[PDB]
Every structure is written in C-alpha cells, then in structure tokens.
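Peer 1: Structure provided below as structure tokens; questions to follow.
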Amino acid sequence: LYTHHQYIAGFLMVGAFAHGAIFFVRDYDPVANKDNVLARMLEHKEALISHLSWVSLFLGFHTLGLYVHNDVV
Amino acid sequence: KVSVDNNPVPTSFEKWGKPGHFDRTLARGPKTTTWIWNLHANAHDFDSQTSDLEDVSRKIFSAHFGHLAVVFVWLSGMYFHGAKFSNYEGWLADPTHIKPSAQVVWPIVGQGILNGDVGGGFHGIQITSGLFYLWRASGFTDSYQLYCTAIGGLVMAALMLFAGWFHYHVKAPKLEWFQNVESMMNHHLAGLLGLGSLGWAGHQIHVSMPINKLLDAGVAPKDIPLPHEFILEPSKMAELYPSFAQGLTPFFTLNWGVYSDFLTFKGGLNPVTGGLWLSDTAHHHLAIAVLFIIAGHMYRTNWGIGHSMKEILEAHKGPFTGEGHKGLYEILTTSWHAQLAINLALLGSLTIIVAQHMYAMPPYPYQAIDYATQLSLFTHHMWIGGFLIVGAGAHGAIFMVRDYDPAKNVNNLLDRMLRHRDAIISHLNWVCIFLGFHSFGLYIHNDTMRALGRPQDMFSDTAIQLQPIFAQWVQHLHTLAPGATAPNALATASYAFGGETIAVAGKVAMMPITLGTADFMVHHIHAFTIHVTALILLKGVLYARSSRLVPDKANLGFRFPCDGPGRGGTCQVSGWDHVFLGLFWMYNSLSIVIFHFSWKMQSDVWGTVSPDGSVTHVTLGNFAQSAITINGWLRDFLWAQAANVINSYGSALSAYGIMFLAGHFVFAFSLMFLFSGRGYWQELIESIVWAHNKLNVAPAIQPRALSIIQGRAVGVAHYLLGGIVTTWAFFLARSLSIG
Amino acid sequence: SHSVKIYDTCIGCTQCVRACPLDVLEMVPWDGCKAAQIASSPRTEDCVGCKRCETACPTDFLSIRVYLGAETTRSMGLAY
Amino acid sequence: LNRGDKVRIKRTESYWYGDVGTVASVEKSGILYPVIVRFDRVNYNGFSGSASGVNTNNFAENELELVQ
Amino acid sequence: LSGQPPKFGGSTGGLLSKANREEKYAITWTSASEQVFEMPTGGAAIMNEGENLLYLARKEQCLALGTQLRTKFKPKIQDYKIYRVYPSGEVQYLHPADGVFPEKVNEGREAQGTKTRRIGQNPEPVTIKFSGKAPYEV
Amino acid sequence: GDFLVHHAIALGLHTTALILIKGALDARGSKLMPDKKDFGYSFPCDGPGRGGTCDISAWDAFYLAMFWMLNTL
Amino acid sequence: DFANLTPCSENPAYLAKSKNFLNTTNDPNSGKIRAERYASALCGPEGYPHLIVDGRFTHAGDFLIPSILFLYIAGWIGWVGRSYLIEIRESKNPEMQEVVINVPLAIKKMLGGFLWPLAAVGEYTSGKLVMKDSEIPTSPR
Amino acid sequence: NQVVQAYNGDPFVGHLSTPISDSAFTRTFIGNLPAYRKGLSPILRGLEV
Amino acid sequence: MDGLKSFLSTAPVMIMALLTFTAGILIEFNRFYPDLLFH
Ligand code: CLA
Ligand code: CLA
Ligand code: CLA
Ligand SMILES: CC1=C(C/C=C(\C)CCC[C@H](C)CCC[C@H](C)CCCC(C)C)C(=O)c2ccccc2C1=O
Ligand code: SF4
Ligand code: SF4
Ligand code: SF4
C-alpha cells in the first residue's frame, strides 16, 4: 500500500507539471495575463531554473560525496 | 625503391601554443566550447586535415612510431615493476603457495589494507596478468634481468620517439615508398614475423629450455645458471639435453631426427607445471619461422621473381562475381581506411583466438594453477578483440563514405556488394531474428517451464534434449587424433577435448569440457549476438554511402547525427551511429561470452583434486542444470558469485568492491547521455548562463552543450566503461577468492 | 504535407533553396532586401521535412520555417 | 543610427536579445531591416558539431536601442 | 520519355511495387561523354552517349542523382529533367518546372509560402482555440 | 542513516521539479527555439540545425522527469 | 538533550572498536591517536562518531569550522576566476585567453584572493558584483 | 557467362535474376505451386495449399 | 622558447598542474595529520 500510493503520487505530480506545460503551450494568453503572477513566473524563469539547478547540484554533489566517502573509508 | 623528402617540416615549438592548427575550421579560434571537442575529435583524422595521400602517410608513419614509444614505455613499466616492486624473486622459489604481486600501495588514507598478505612476507596487490608466468617461461631468474629488460625498453622507447621525429621532420619517405606493399609484406612476413619467430625459437632452445628444465627438476633459482652459461659452455647443455653434443652438423645435413630429444611434437601439457612443454613450443616457433620466412618470398620486388598481388587479384573472376577483383588493389593501396578495416578485423579475431587458445592450452608454467590469471587473460583478450572488430566496422563505413569512388571500380566485388545490400541485410535480419527466437526463446521457455513446475517439459539434459552432436563429434575426433590422424603426437592437442584431468599442486589445470544441452543453448546465444553485431556493423558499412531513406549520406559525411525530423525522423542514419550501436551489441556479446567461460570453468573444469583422485569443482556442476534458465544465471552466477565482491569490505579485496560499485555508477551515469538529447541541455545551460551574466562572470568561450554525436559518444563510452569495470571487479574478486 | 513558410527577415542569400534536397524552394523577385530576392515554397507538397533549409538560413532567428504536419507518400519518403 | 554605434537588441526573437552589438552598416534603399548589427557573441547556427555560428544579423531601426 | 537507359547491371536497390501501383520518377539527362556515375540506389552505371532515361522510385533519389550530375562532373550536366510518371500513363514534369533552376530568380515566379511578418508576430495558440487551424496558418 | 537518504530524496524531488518546471516554463520557447508554441507540446525535434535540437519539446522534459520520478520513488 | 548518543569515552561499543583501529599511515600509532581524537565526539550504539550540525558552539568544530574554512577557500576560487575572466574581456581576443591562460595575470589574480570578502562587499556596494536585469541577455519570456 | 542478370530484362526494378530467384527450375517450380499455377480456380489451389 | 611557454600555459597543462598541486598538498596533509573527521 505504501509503495503503491507513493508511485501513484509521483505519477500524479509529474502529470500536474506536464499539464502545466500543456497549459503554457496551448491555453496561456500573455495579453490577459499581463503582469500578474503567471506573467511574472515566465518573466524570471531563468532565475528560478538556475536556482533549482544550483540546489540540485549542491545537494547531489554532497549526498554522493558523503556516500562515496563513507563507502571508501 | 627508397626515395625521401629531406626536412619537409621544421621542428618548431610555435605550433604547440596554437591548438587546432591542423584543421582549417579550428584555426580561426574558439568561439564556443564545441571548439574543444572538435579539437580532440579531429586531432587524428589525418585524412581530413589534408588530401595528398603522401603527407597523411608520413603523419601515419610517425604516429605509429610515437605509439610504439608508448607501448615500450608501458612494457618497461611492467618489467620495472616486476624487477623492483614485486615478489618475483620470492615467487620463483615457491610458485605453488605464494602468489604474484607486482604493485605495492603507498599507505595514505588507509589504503595500505590493499597490501594484502600475498605470501612470503611480501605485501601488495596480487596481480592477475600472467607476467610472472611469462617471465618464468621466458627464462627470467633474477630481478636484475628484469631491470635490464626495463632499461632496454625505455631506451627503445626513446629510439621510437627519435625515429618518429626523424621520419616526419628530417627525412620523410615519399608516397611510392608506402605503396610498395609487396616489398612491405615480404619484410613483414620474412623479417618481422619470420625472424621474430626464429629468434624466439633460438631463445627458447638456449634460454627457456635449460632454465625451465632445471626449474622443473627442482633446483633453486639461486643455483640456476645464468642463461649465457648454457652458451659459453655447451657441455652443460649436453648434460641436460644429449642432442647438443652433436652440434649443428645434424641440422645442416638434414639429420633432423636426432633433435627429437628437445624438438619434439609431444603435445599435451607438462604435468609438473601445468603449462605446455617448451619442447614443442620451441619446435613450434621454429616451424612458424620456417613457414613465415618461406611465405615472405612470395610477393614480387626489385627482382623478377615473386608474385605480384595485382595479377593475383585480377585472376580471380567467376560467373557470379562478374569482373572479379580487378579494382581492389587500387582500393587497398590508395586508402588507409580499408587497410585499417581489414587489419582491425583480423587483429580482433586474432585477439579472440588468443583468448580461446590460452585457456585450453595454457602456454605458461603454473598459469592453469591459478584461475585469476586464466580468467583475467581470457576476459581481457575477448574485450580487446571485440573492440577491434567494432573498429573494423567503423573504418569500413569511413572508407565507404570517404575513400571509395565508384568511378575506378564498376561491377567488381565492392560494387556488387553495394548492389544487393537489401538481400544481405535482409537475410542477416532473418538469421538474427531466427537465432534470437531459438536461442533466447529456449531460455524463456525453460524459465517459464521451471516456474510452472514442469521440469519434464524443459530443454534440460534430463528433459527435451538438444545435444550439440557436431561439437561432440569434433571432440571425439580430437580425442582419437594422436593415434591415427596425428601419429607422431604423443598426447592430445589439449585436454579440453578429452583425456585425463591434469591436476598439479592439487588444483585442476585442465580437464575435459563436456558439452550438454546447456552448451548448445549458450553457443547459439553466442552465434546470435555475434550475428546481430555483424548485422549492425555490416549495415553501417553497406548503407554508409546511401540508403532508401537518405540517398545522400555520402556527402553529409560519416559523423552526422541525422538528416532531420523528416521522413518520420532519420535520427541515426550515419555509419557512425551503427558503430555506436555495435558497441552496445559487442558489449552484450562479449559479456555473455565471458560469463559462459567463467561459469563453465568454475563448474566443470576448475577445482581441487583430492589425493584419492576425485575432483570437486568451484561451483559444483551448476552449469548443467542452472545454465538453461535466466533465473539460473541470475541466481547461481550473478547473485551467488558476487558474494565474494560485495562482502570484501575491510580486506585486501575491498578495492574490487569499490570498483564494482564504481562501474555501476558509471553505467547509470551513461544513461544520462544516452537517454537525453541536446535540446534540453542547451536550454538548461542557457539559464545557468543567465545566472552567470547576472553577476558578470559569463565566459567569452560560449558554453555550447555537447553535440548530438558527442552526446551519443560519451554515453556509449561511459556505458562500456561502467560495464567493463563492473565485470572486471567481479571477475578479479571472484577469482582471488577461489585460489 | 509540411508547410514551409518564409518570413520578412530573408536576405535573399539563396542558401535554403540549394540546401533543399527535393528543391521545394525557389527564389522569386522581391523589393525588401539588398539581394532583391526572397525564397518561396511553391512545390511544398514535396517537402519531406528534413529541415536542411532551416539549417542553412543565416538570419537570426529564422527566415524559413518548416511546420511538420499531415504525412503523405511524398512527405514520408517511402520507396514502397 | 551610424557605424560603430553600440545598440541593445529588443527583437524578443534574437539570440542577442538584451545583448549589445556594434552597428556595422545602415542601408538607405528602403528595405525592411536595413541596420547590420554585428556582435561579439555567436548564436545557435549551423549543423550539429559546428564550432561556431554567425555573429551578424539585420535589425530594423525601431528594434535597436542606442546605448552610445 | 525518350532515351536509352544507362548500362546498369541491375540491383536490389530500386523500384518496389510502389512504382507500378503509384508514381515513380524518371530523370532524363543528355551527356556527350560516356562516363561512370553513382546511382543513389547503390552501385555504379554507365552514362550513355546522348540522352539517358533513369527510372527511380523517390523524388529525392532523382534530385540526388541530378545533384551529383551537376557537381561531380567537370563537364557539368545541367540539362536534366525530372518527370513523375504514373502507371495509368500520364507524365508530369517536376524539377526544372520553370526554365531555370530554383536558385536563380526567373522574375516570373510567384511568392507563395511567404508570410508578411517575422516569427515574433506569429499568432499564439490561445487566440485560435478550437478553430481547426494552427498558429502558423492564421 | 536517515539523514543521507532524506537528502537523496530531496535531491530527487528537486531535480524532478527542475526538469518539470524547465519544461513548463520553457514550453513557450528558449533561445534555442523562440517559437515552440506553434510546434505544440510533443513535436520530436527541430532538426540538426542550431547545433542539434534533439529533446527540446516540453514533452521531452516530461520524459526526462519521468525517469527522475521513477528514480526518486 | 542528546540522551540517544553517549560520549565515546563512556561507551562500551566504541571501546570494543577502538581496541582494533587500523593504521592509515606508515606510523604505527595512527590508530591510537585516532582513538584518542574521536574519544571526545558523540557516538551512538554502533560505536562510530556522529557529527552535530545545529550550529551549537559546543559542537562548532563538527561542522561550522569546516564550513567557514571551505567558504573562504572556495570564495577564493570563485573570486579569482571571476576577476581573471572580467580582466581578459578587454584584450581584443577574450576567447583565446581562456584557451591559453595568461599566467602572469593568472598568478597575480590568484594571489589577489586574500582579500576577496572585502573585495566582495566593495564590488557589491559599488555595483560591480551584479548586473542589472535589462543589461544581460535573456530568453523570450 | 554471367548468371546474375537483371530481373526480366529490366535493369531498374529492385531484383536480380540470380540462379535461385529466376532460374528455369525456380520458374517451373515456384510458378507451378498452387499459389502461382495457371488456370486453377481459387478453391482448388486453396485446397491444395 | 615561447612555444613551450605557450604550451605549458594551455588549459589542460595548467589544469593538470593545478590538480596535481592540490592533490599533492591534500595527500601531504593526510600523510602528516592522518585522520581529521572534525576539529
Ligand atoms: C588500430 C586502431 C585504430 C586507429 C589508429 C584508428 C584511427 C582513427 N579512428 Mg578509430 N576506431 C578503432 C581503432 C582505431 N582507430 C576502434 C577499435 C574503434 C571502435 C570503438 C574505432 C572507432 C572509430 C570511430 C567511430 C571513429 C574513429 C575515428 C578515427 C580517426 C580519428 C580518431 C580521433 O581523432 O580520435 C581522437 C581520440 C579520442 C577522441 C579519444 C577517445 C577517448 C576514448 C574513447 C575514451 C577513453 C578510453 C580509455 C581507455 C578509458 C580511460 C580514460 C579515463 C577513464 C581516465 C582515426 C582515423 C573517427 C573518424 O575518422 O571519423 C571521421 C570516428 O569518428 N574511430
Ligand atoms: C532485453 C532487451 C532487449 C530485447 C528483448 C531486444 C530485442 C531485439 N533486439 Mg535489441 N537492443 C537492446 C535491448 C533489447 N533488444 C538495447 C539495449 C539496444 C542497444 C541500443 C538494442 C539494440 C538493437 C539493435 C541495434 C538491433 C536490435 C535487434 C533486436 C532484435 C533481435 C532479433 C531477436 O532477438 O529475435 C526476437 C527475440 C526476442 C524479442 C526475444 C525473445 C522473446 C520471446 C521469444 C518472444 C515473446 C513471446 C511471445 C511472442 C509473447 C507474446 C505474448 C502475447 C500476449 C502478445 C530483437 C527484437 C536487431 C534486429 O532488429 O535484428 C533484426 C537490431 O538490429 N537491438
Ligand atoms: C571561476 C568562475 C566561475 C564562478 C565565479 C562561478 C560562479 C557561479 N556558478 Mg559556476 N561554473 C563555472 C565557473 C564559475 N562559476 C564553470 C567552469 C562551470 C562549468 C562546469 C560552471 C557551471 C556551473 C553550473 C552548472 C551552475 C553554476 C552556478 C554558479 C553559481 C553558484 C556557485 C556554484 O554553484 O558553483 C558551482 C561550480 C561548479 C559546478 C564548477 C566550478 C568549476 C571550478 C571549480 C570553478 C573555477 C573555474 C576556473 C578553474 C577558474 C579559473 C581560475 C583563473 C586563475 C584562470 C555562481 C554564480 C550555479 C547556478 O546556476 O547558480 C545559481 C549552477 O547551477 N556554475
Ligand atoms: C549532460 C549532457 C550534456 C551537458 C554536458 C556538458 C555541458 C559537458 C560537461 C563536461 C564537464 C565540464 C566535464 C568534462 C570532462 C571531465 C573532465 C571528465 C572527468 C572524468 C575523469 C574522472 C577522468 C549535453 O550537452 C548532452 C548533449 C547531447 C546529449 C546528451 C547530453 C547530456 O546528457
Ligand atoms: S536561407 Fe534564409 S535568408 Fe537565405 S534565402 Fe533562404 S530564407 Fe532567405
Ligand atoms: S524541409 Fe527539407 S525538403 Fe522541405 S523545404 Fe526544407 S530543405 Fe526542402
Ligand atoms: S535533431 Fe535529434 S531528434 Fe531531431 S532528427 Fe536529428 S537526431 Fe533525431
């Protein structure tokens, strides 16, 4: 039951973001959504994508570093 | 025939500081980071930096000399490590209890634990190459001789560097010198292979035979005479071999029968060491020497005698092939890529033949004693051979797209090859699908019938039986060979076909290898995977020029990713991508080959013979009933034999556990480059570039993502690296745990 | 069939019309550039979608676009 | 706009959107995009594995913002 | 469709059943000199003196042949005509549809496939919702 | 032992979120392809031009984040 | 607090392990000095020393001292590379000097990293550390 | 003495006239299987197949 | 000789000299003061 619902939850979260992308392709009007929170999501997407890049790189470098350190010693 | 150009290029340092000087698309300067990868990928594409066929040949000649310098540096390293940092002086006295170790580890972070007790008080990594058995067979006795060999190799490496500098920079030969291939094979057969085999036969007569016969008698290495003491006083060699009292006057009068004392066609294995006799080894090199020197006087040269390759090729025309080979001599003498294709195919097949012969007829003393050396050597040479065969496919494709113009060969063998590519690839598709259904589908059928509780329906030896009747017949013919079809052979060619279990030092050197239905099924898997690798590589070679999909692959090049998303998507139509897929299939094929070998020797050959005469094997006959289902391979081979590599922590074998996990990591990492595409990574690099621009640290060399071919190349490189490192650790930790 | 559209940013450099394998494109006269020519796509039912025309276009972003759509026999490159 | 002028791109399409570039020429023959702006930074152009793209584009007068 | 065929020995690469059920393509070129070219179907053939008639199954094969006729021969063969012939019988005329090759401006062609904007002023899919169209073709 | 696996789980969540929002926000186009709204959600590629454009669609970011979701779970 | 972890001095398991610590170096007393060094740490029932990363100053040497040390000698690397890259962008060929490193300039920049946090606050107050959002190239938004 | 011509004298069809595909024995044997034999109604050739 | 100067100044030679120098100082610090899990 735990593994089943965590796998369903992962699939549904990935589908939520997939339909966020499909919304941004198809149903997103940048004229009506002028300067609101969605327009300002897209107006700084490089900043938050680079910060997700930093945090995932940081956390991955050091989780693998600690695991490989523990493993080697 | 020797004509050279004197000082064709000055020896100057100025081109060193300007990288990319060789290729005209890189001589402007690096705009992006793709310039770096292009600088490395085009560094040895000599045939694309220029198109003279003369300067590329000089570049190739001097590159060969530099490579020989590298090989001699490596070989000097091997001999120097056996001289100084090894227990060869100790192992030579007692080569049945203590183990070779040619590498000590500096203790820095606790890695002095890798200096495991190898024997005799020496501490270091137990090596798995047969260097110590090689040096025992070649007659080495003291570390000073190994030191002299290492120093001589370093001198010869300096000589190869000097010769490469000489033949590019002060005296480079002309094109007509390279196109003398008949003189070239005369010297390579008669003078390189023939005189090399003759010189080694002389060494084995005068050094290997005395030193190894006294070491077999039971004399300590300190009491062993130095190898020139058997030359300065031939009376000592007369003490050992009574046929040296007659001198060479029996040789020059064809009284060769009196040399049967040491030149014997004895056959079989030496019972006291487990290796081949060096009697028939020296005789073998003498026969190879005579045969190669005889064959080196075939092709025509300055003198009117000889036999020109051009007329030999043009003489061979039949009804089916039309015009025949008249057109092929201009192919192989005006293109280094066709030469590289044929030489890579034959060198890969030779390395595989080396792997398959050096287990069944172990040519070195005490090689079959230890299973680390045997398994490591077989695995190593299988991997080298498969890599070289994939290279043959690669350069077949490069030749077809680059060095093949159909003007100079109409309706010859290569044209008629290209005119029925659909028939060849069709029937090779059919045989790949046939063997994949009837070699793996038997495994799935057995696996299902064992899961369903129907073991009488399986393809077992105690069920529906698929006996390899032809291989069993051939084994019968080779057991019955040394009496009828080889009268002067005393023993069998190898004990792998049949005969007696050769037990030396309590361990099985070689015993007959029985072929049940498990071996039938595994050999048809071998045939299947070899055929699919041949399918991918042959498809690349044939379809390199043009297909029905992309009719202009020849002028898009060899390394092009695709033609575009059109025609449904032509994503991997190049010949390079067929090399890329053949690398995966070669990895699959050779990993099945080495798993078959490792399990068959652990279950059916290797083991400990009790003094009562019974043989107990390492995995106790698993292969007969477990090697017919996939669960038997996953349970009795991969799961059961990795207990030695994953429980090895905190011991000397813990480096192999680390390397095991490292290979898994590099496999999983390779999947990032294999599964992804350039587009995602470019728009992620753009956001990272934005983060650099925001705080004024953006580079002037623009960070492109890896190209499409670059991404595929690094994916396959890390995939094969991770898989081969995992298997290397698994084999070299299983084998040191079984003796 | 795929639709090949040519935009105002064309500089008449002819690179697309000779990079095209099937010669879908052709140059027509124009008054909006120095070269006095713009690419057109008359026989665009013969477009396979290879996008060698987009690859050869020097103007940034792109003066020629291929918009992959309804496949046919001509636009899929089937010899059978 | 004149030669040598540094301008900032507002095309919203170009690779050099927001990037500065020296003006190389202005054309007076009544064409749609007469200003040839040439950049230090090369774009995404060429076949795959090409070591560089192009550093030149033709922009209109209205798209450029003069920064010199 | 006049012209003797090239002296080709035959091949498995070539005309499948698509040729006699739907269209196949013929390339006709005239050369003074007999020489050797690479057929895109695989192999090498013989250019006859005068007119040639080569039947192929794809238009890309015909244009690839015409491309190598143009660029791989020093006496460049540029009077090559590509037809599309149907099994019903009628012959279309395809590649030099006007007099001159498509790279050269004939000044009598029509600008079709040309949009009056750049890609930045392309309409966006949210405006054309459930319209049966797509953002390029509006 | 739970610290390091929670940080590995955080790494998986962050990298899956990075791929998913990099497909969601770059669904309208990056500098590699300033028009992806007109090709739609799941177009294959944009040719070997512009350096090579293999997995540029937002659907391909779904694809990669599907791998990362399966890994994290 | 921290009743789950006992100090390794009064721990049975750690005494059982510290009887047999190995020698990581050539020195035959490396295991003994390591056992003496880890005796002041906090370790659980397994007998292996645990680190405490709260920022409590009783365990500041567990994480915060390496934190400060890394941040200094990595802001060194970042600031030196940034200063060199900014410097080479006015040399009429900024792209070749990434390939061939101008080593007198490079060593001058590398020995300029003693004062990077002062240089960082100087460049941040004087506006050279960051760039305006409009001045930098960006994607379509 | 060439034994591999083009199929049926047509050098541009995708077939060769090899001794297996287009021999006299193959013509008389493949062309006399029920799927190819001349004059048979489909019921008898289907019955024989 | 300005060519060896410009070749020893390249990116791979300088990055390998730098990595060898940092590896040397790390290895020497581990050789003298072996096991530093914390302060
Ligand atoms: C007799 C050996 C032989 C020779 C000399 C050639 C020579 C050449 N080949 Mg090659 N090739 C061969 C074997 C050989 N090959 C084999 C066995 C393979 C099968 C894998 C191929 C597959 C092949 C391909 C597919 C291509 C060539 C190409 C080339 C040309 C340029 C090579 C280049 O620039 O790479 C420069 C060197 C590198 C890029 C280094 C590669 C790094 C390796 C693969 C990974 C690291 C390996 C290492 C053992 C791992 C440890 C490192 C790390 C963990 C520390 C040149 C003609 C290219 C060509 O001509 O195309 C136009 C081309 O694309 N080769
Ligand atoms: C386990 C993984 C896997 C499997 C099953 C396959 C399967 C195959 N690959 Mg391969 N491949 C793999 C991974 C895999 N590959 C990967 C990782 C790559 C590396 C990139 C490739 C690269 C690749 C290339 C490059 C080529 C293939 C080709 C082939 C085919 C060989 C023909 C064959 O074996 O007969 C078919 C046998 C099987 C599929 C396995 C037996 C399965 C049983 C007997 C069938 C199932 C029973 C029944 C029908 C089930 C029906 C149930 C009902 C409810 C429907 C076959 C489809 C080659 C090909 O197409 O040759 C013509 C080819 O050229 N492969
Ligand atoms: C010295 C130059 C420089 C400096 C100041 C920065 C600074 C920045 N980078 Mg980094 N970066 C650089 C080099 C540089 N980087 C290089 C060479 C690479 C290629 C691998 C990257 C790739 C990279 C990625 C992929 C990301 C960053 C990010 C960041 C930010 C957070 C710090 C970080 O994550 O470090 C991470 C650093 C690395 C992963 C690699 C560092 C490589 C070495 C150690 C730096 C020194 C390079 C060079 C040798 C210096 C020359 C010295 C001079 C004497 C010649 C920060 C703005 C992140 C971001 O988006 O911020 C929000 C992020 O996601 N960078
Ligand atoms: C991650 C990734 C990138 C991004 C990769 C980049 C930006 C390369 C980064 C290389 C870094 C700088 C390391 C360079 C090489 C290292 C020095 C190797 C270290 C190995 C030692 C241990 C020997 C692509 O560009 C790409 C392109 C096409 C398909 C898949 C992918 C892909 O998966
Ligand atoms: S390649 Fe682009 S710029 Fe050149 S003519 Fe064609 S559409 Fe115009
Ligand atoms: S997509 Fe290919 S075939 Fe179509 S117009 Fe462009 S270049 Fe020509
Ligand atoms: S660019 Fe990539 S996805 Fe597109 S056709 Fe080429 S290989 Fe395939």
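In chain C, numbers come from Swiss-Prot; the residues present are 2-81, in order.
Cβ coordinates come from backbone N, Cα and C, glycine included.
Sequence annotations record features per position, and here Swiss-Prot assigns domain '4Fe-4S ferredoxin-type 1' to C:2-31. Per Swiss-Prot, the feature [4Fe-4S] cluster 1 binding site maps to C:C11, C:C14, C:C17, C:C58. One mutagenesis experiment named in Swiss-Prot is C:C14 to D, and its note says No detectable PsaC, D or E; when associated with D-51. In Swiss-Prot, the entry for mutagenesis C:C14 to D or S states: Considerably decreases amount of functional PSI, grows mixotrophically only under very low light. The structure shown retains the original residue. Under its mutagenesis entries, Swiss-Prot includes C:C14 to A with the note: No detectable PsaC, D or E. The feature [4Fe-4S] cluster 2 binding site is assigned by Swiss-Prot to C:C21, C:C48, C:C51, C:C54. Per Swiss-Prot, the feature domain '4Fe-4S ferredoxin-type 2' maps to C:39-68; the stated evidence is sequence analysis. Quoted from Swiss-Prot for the published mutagenesis C:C51 to D: No detectable PsaC, D or E; when associated with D-14. Here Swiss-Prot describes C:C51 to A as a published mutagenesis experiment; the accompanying note says: No detectable PsaC, D or E. Looking at Swiss-Prot, you'll find the mutagenesis C:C51 to D or S noted as follows: Considerably decreases amount of functional PSI, grows mixotrophically only under very low light.
Can you tell me where each of these features sits in the structure?
Peer 2: Remote same-chain partners of the domain '4Fe-4S ferredoxin-type 1' (C:2-31), defined as residues 6 or more beyond its termini with a Cβ less than 8 Å from a stretch Cβ, comprise 37-51, 53-60, 62-71, 73, 75-76.
DSSP assigns C:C17 ([4Fe-4S] cluster 1 binding site) to a helical segment in the three-state reduction. The Cβ of C:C17 ([4Fe-4S] cluster 1 binding site) has C:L26, C:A40, C:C54, C:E55, C:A57, C:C58, C:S64, C:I65 as same-chain neighbours under 8 Å, each 6 or more residues away in sequence.
Sequence-distant neighbours of C:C14 (mutagenesis position) (same chain, 6+ apart, CB under 8 A from its CB) are C:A36, C:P59.
Its Cβ taken as reference, C:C54 ([4Fe-4S] cluster 2 binding site) is surrounded by 29 other Cβ atoms within 10 Å in the chains shown.
Packing around C:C51 (mutagenesis position) is summarised by its Cβ count: 27 other Cβ atoms lie within 10 angstroms of its Cβ, all protein chains included. Look at C:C51 (mutagenesis position): DSSP puts it in coil.
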Peer 1: Cβ under 8 Å to the domain '4Fe-4S ferredoxin-type 2' (C:39-68), counting only same-chain residues 6 or more beyond its ends: which ones?
Peer 2: 2-31, 33, 75-78
Peer 1: Checking the recorded positions C:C11, C:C17, C:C48, C:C51: which ones have Cβ within under 6 Å of ligand 6?
Peer 2: C:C48, C:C51
Peer 1: Quick check for the class: what is the C-alpha distance, in angstrom and rounded, between C:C51 (mutagenesis position) and C:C11 ([4Fe-4S] cluster 1 binding site)?
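Peer 2: Given the Cα positions, C:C51 (mutagenesis position) is 20 Å from C:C11 ([4Fe-4S] cluster 1 binding site).
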Peer 1: As a check: which entries in C:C11, C:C17, C:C21, C:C48, C:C51, C:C58, the recorded positions, place their Cβ less than 6 Å from an atom of ligand 5?
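Peer 2: C:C11, C:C17, C:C58, in sequence order.
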Peer 1: For the recorded positions C:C14, C:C48, C:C54, return the ones with C-beta distance to chain F below 8 angstroms, or 'none'.
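Peer 2: In terms of proximity to chain F, the recorded positions that count are none, since no Cβ is under 8 Å.
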Peer 1: May I ask you to pick out the recorded positions among C:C11, C:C17, C:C21, C:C51, C:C54, C:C58 with a CB closer than 8 angstroms to chain B's CB atoms, ordered by sequence, or 'none' if no residue qualifies?
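Peer 2: Cβ contacts with B, in sequence order: C:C51.
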Peer 1: Check each residue in the chain of C:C21 ([4Fe-4S] cluster 2 binding site) that is at least six apart in sequence and keep those whose C-beta is under 8 Å from its C-beta; list them in sequence order.
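Peer 2: C:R53, C:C54 - these are the non-local Cβ neighbours of C:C21 ([4Fe-4S] cluster 2 binding site), listed in sequence order.
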Peer 1: Just to verify a number: CA distance, C:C48 ([4Fe-4S] cluster 2 binding site) to C:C11 ([4Fe-4S] cluster 1 binding site), in angstrom, no decimals.
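Peer 2: C:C48 ([4Fe-4S] cluster 2 binding site) to C:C11 ([4Fe-4S] cluster 1 binding site), Cα-Cα distance: 19 Å.
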Peer 1: Can you name the residues of this chain that are 6 or more positions from C:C11 ([4Fe-4S] cluster 1 binding site) yet have a C-beta less than 8 Å from its C-beta?
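Peer 2: When sequence neighbours closer than 6 are ignored, C:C11 ([4Fe-4S] cluster 1 binding site) has C:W31, C:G33, C:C34, C:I39, C:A40, C:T60, C:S64, C:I65 within Cβ distance under 8 Å.
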